[PDB]
Amino acid sequence: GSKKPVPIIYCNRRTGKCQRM
Amino acid sequence: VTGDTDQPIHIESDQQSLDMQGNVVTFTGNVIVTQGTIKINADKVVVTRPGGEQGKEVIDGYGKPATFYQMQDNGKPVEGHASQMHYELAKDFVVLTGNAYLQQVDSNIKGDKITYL
């Protein structure tokens, strides 16, 4: 199997910020 | 959208509780996991990460009926719902639990305890 992931980003509605893992 | 899964997943939550090491990122308080045109709605999502590898954690969320809604880009609207939802970049298997009903364009996987062979 081939693994092709993506940069998963955590977003917070409270502060309005998105921090990529 | 062209390719949803080809785009970076966005976990929209009100509470971002990130462990200092990064062992676990707790998402609570109505979580909206959106991927392209797909919109998943849960209440509690637990993303665990040993620390280091990024792009493949484990989308494990439950609580509110996790619906699998998608805008009809093909004219056909996607609909789904369960008590627990699971998605992974490597493990391409939607493991749902509790009143699990999911169909892609016409069908997909439905039951309650979604288990494979």
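Chain B is numbered as in Swiss-Prot; shown residues: 28-144, in order.
This deposition comes from solution NMR.
Cβ atoms here come from the backbone N, Cα and C positions, even for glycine.
Recorded in Swiss-Prot as a mutagenesis result, B:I36 to D or E carries the remark: No change in activity. The annotation that Swiss-Prot gives for the mutagenesis experiment B:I38 to D reads: Decrease in activity. One entry in Swiss-Prot concerns the mutagenesis experiment B:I38 to E. Its note says: No change in activity. Looking at Swiss-Prot, the entry for mutagenesis of B:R76 to D or E says: No change in activity. What Swiss-Prot notes for the published mutagenesis of B:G138 to R is this: Cannot complement E.coli lptA-depleted mutants. Exhibits lower thermal stability. Has a lower propensity to oligomerize.
Taken residue by residue with DSSP, B:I36 (mutagenesis position) is part of neither helix nor strand, so it is coil. Closeness to chain A is evaluated for the mutagenesis positions B:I38, B:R76, B:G138 by Cβ distance, with values under 8 Å counted; counted residues in sequence order are B:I38, B:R76.
When the alpha carbons of B:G138 (mutagenesis position) and B:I38 (mutagenesis position) are compared, the span between them is 26 angstrom.
B:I36 (mutagenesis position) sits 16 Å from B:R76 (mutagenesis position), taking the Cα positions as reference. Listed in sequence order, B:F54, B:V58, B:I59, B:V60, B:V72, B:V74, B:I86 are the same-chain residues six or more apart from B:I38 (mutagenesis position) with CB atoms under 8 A from its CB. In sequence order, B:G49, B:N50, B:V51, B:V52, B:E84 constitute the residues six or more apart from B:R76 (mutagenesis position) in its chain with CB-CB distances below 8 Å. Counting Cβ atoms from all protein chains shown, B:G138 (mutagenesis position) has 14 others lying within 10 Å of its own Cβ.
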